[PDB]
Number of protein chains: 2
Amino acid sequence: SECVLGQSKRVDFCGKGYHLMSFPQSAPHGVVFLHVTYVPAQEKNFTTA
Amino acid sequence: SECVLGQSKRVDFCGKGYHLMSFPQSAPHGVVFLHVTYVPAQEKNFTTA
């Protein structure tokens, strides 16, 4: 109800990172979620005030 | 996962009041949280439109 039917702001609820979406899949006696998330990359230092 | 690794918008979940931060500590067979929150103070009336 939270991951699929909208976007989630709870940390580490729908995947690891900033959540984007989720896709459900059926499974025998269970369910599988395919969470699509967003992760940063190469960074750089700067001087801030 | 929620109070420590981020900021929580849920009400009366990560302590009482507007949540600011949280700190974890270990105890024999358990965990202890130190929630740091924000609470209003002395107020005054005003006329509004």
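Following Swiss-Prot, chain A residues are numbered 1030-1078, in order.
Determined by electron microscopy, 3.5 Å, according to the entry header.
Note: Cβ is positioned from N, Cα and C throughout, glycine not excepted.
Within the same chain, no residue at least 6 positions away in sequence has its Cβ under 8 Å from that of A:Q1071 (variant position). Secondary structure at A:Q1071 (variant position), taken from DSSP and collapsed to helix, strand or coil, is coil. A:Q1071 to H appears in Swiss-Prot as a known natural variant, with the remark: In strain: Kappa/B.1.617.1.
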